[PDB]
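I have placed the structure first, in the form of structure tokens, so that the comments after it can refer back to it.
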Amino acid sequence: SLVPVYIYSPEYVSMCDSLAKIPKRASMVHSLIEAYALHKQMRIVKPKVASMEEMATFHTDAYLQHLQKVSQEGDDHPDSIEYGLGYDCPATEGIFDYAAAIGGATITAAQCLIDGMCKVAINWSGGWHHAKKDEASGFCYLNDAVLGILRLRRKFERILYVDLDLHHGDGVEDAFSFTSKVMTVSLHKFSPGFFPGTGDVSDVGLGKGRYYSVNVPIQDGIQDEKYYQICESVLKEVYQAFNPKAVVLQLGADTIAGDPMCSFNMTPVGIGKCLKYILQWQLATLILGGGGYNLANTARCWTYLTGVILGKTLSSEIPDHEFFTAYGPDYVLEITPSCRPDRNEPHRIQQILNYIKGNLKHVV
Ligand SMILES: O=C(NO)c1ccc(-c2cccc3ccccc23)cc1
Ligand SMILES: [K+]
Ligand SMILES: [Zn+2]
């Protein structure tokens, strides 16, 4: 029960890379982790494929059946737009098998936590937080985070979902916005015209779930210190108010300097501090990836974070391995922040934190 579970198989990695949208990302992430020999220090668990019934715990039968149908051949289906397919989510080959593989991997991790096999279980290929019950959205065919949380609900009465991806985790928040059993906390860029457009600090959930959604809207250019100060302030209060029994943590690396999104200016060290703070609660914790469009930097980030989970210090030099040539121009693990300004006004941040502190008092 001591060592983290690492969700992995060569078949799963090949499947995760098989669509080539973020080409070879899963292989690069695993290969760097392997290059640093971190997998030796972890319990490698082969993921299972999600069954129809498991996927149906969140997604509608109509959506799953459509996804399954357009997956048989290539397939332009008249119903595809209704289901969010055709643009960011093309209806490709075994798209359904891809979705079920990713959904299954996160469920497997969750089941490992339930069975007490580990206290931390990692699926770096999961974290597809935008998908809705009946619609693909924002590159997400299926919401594995929701599927993971719903699996955890078999055992845990209160689950905290923390989303540190650059984007608002609207899909997970919406799934649980009416219930107090799951609190969702998203730190994200929030700006008119920036996807997905939701998640202002006034977004607090609905009905019985009111005040169980927490949103921290942040502006371009935030760096490690300020981000950690915000994240720690919110998590300290969320922990006190909500007393979570299990945590699902999404760590999308599109906040990291050098990402094409070019919005936040974080390094993996700052995200690592937030992760450290969550790890100290010593709860069952399900670790997911997410966005991250600079491949080398994303691998850098999730590898570093795996080190944080294992309590290891990694060498600064990127080890010789399959993708060593992608790590230019410095070929080191550290990431240097970009020279552009932090657009966050300290008093605006403080007002947001106060508003959140106020909301969390209602949590009972
Ligand atoms: O990593 C991401 N989230 O975690 C992500 C990145 C970019 C976009 C995204 C941004 C803007 C417009 C879009 C229009 C259609 C589909 C996706 C869009 C959506 C999500
Ligand atoms: K987020
Ligand atoms: Zn994102």
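Just so it is clear, chain A uses Swiss-Prot numbers, and the residues here are 13-87, 89-377, in order.
Looks like X-ray crystallography, 2.0 Å, at least that's what the header says.
Heads up, the Cβ atoms here are built off N, Cα and C, so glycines get one too.
Under the heading active site, proton acceptor, Swiss-Prot lists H143. Long-range Cβ contacts of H143 (mutagenesis position) within its own chain (separation 6+, distance under 8 Å): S150, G151, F152, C153, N156, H180, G182, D183, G184, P209.
Annotation source Swiss-Prot lists substrate binding site at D101, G151, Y306, citing experimental evidence. In the three-state DSSP reading, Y306 (mutagenesis position) counts as coil.
Around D267 (divalent metal cation binding site), the same-chain residues at least 6 positions away in sequence with a Cβ under 8 Å from its Cβ are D178, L179, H180, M274, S276, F277, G303, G304, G305, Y306. DSSP assigns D267 (divalent metal cation binding site) to coil in the three-state reduction, outside any helix or strand. According to Swiss-Prot, the divalent metal cation binding site annotation covers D178, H180, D267.
While the structure shown retains the original residue, Swiss-Prot records the mutagenesis experiment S39 to A with this note: Enhances the deacetylase activity. Other Cβ atoms within 10 Å of the Cβ of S39 (mutagenesis position) number 18 in total over all chains.
A mutagenesis experiment is reported in Swiss-Prot for this position, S39 to E, and the note states: Decreases the deacetylase activity.
As a published mutagenesis entry, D101 to E appears in Swiss-Prot alongside the note: Partial loss of catalytical activity. In the three-state DSSP reading, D101 (mutagenesis position) counts as coil. Sequence-distant neighbours of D101 (mutagenesis position) (same chain, six or more apart, CB under 8 Å from its CB) are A149, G151, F152, listed in sequence order.
Under its mutagenesis entries, Swiss-Prot includes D101 to A with the note: Complete loss of catalytical activity. Complete loss of catalytical activity; when associated with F-306.
According to Swiss-Prot, the mutagenesis experiment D101 to N carries this note: Almost complete loss of catalytical activity.
One mutagenesis experiment named in Swiss-Prot is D101 to L, and its note says Complete loss of catalytical activity.
Swiss-Prot lists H143 to A among its mutagenesis entries, and the accompanying note reads: Loss of catalytic activity. Annotation note: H143 (mutagenesis position) sits in a coil segment as assigned by DSSP.
What Swiss-Prot says about the mutagenesis result for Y306 to F is this: Loss of catalytic activity. Complete loss of catalytic activity; when associated with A-101.
Close contacts with ligand 1, defined as a Cβ under 6 Å from any of its atoms, occur at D101 among the mutagenesis positions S39, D101, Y306.
Just so you know, the Cβ of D178 (divalent metal cation binding site) picks up 24 other Cβ atoms within 10 Å once every protein chain is counted. Using the Cβ center of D178, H180, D267 for divalent metal cation, the list of other same-chain residues with Cβ within 8 Å runs, in sequence order, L179, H201, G265, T268, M274, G303, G304.
The residues near the substrate site, meaning same-chain residues not in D101, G151, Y306 whose C-beta sits within 8 angstroms of the mean position of the site's C-beta atoms, are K33, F152, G304, in sequence order. Not one of the recorded positions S39, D101, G151, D267, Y306 has a CB under 6 Å from ligand 2. Proximity to ligand 3 at the level of Cβ atoms, with a cut-off under 6 angstroms, picks out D267 from the recorded positions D101, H143, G151, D267, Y306.
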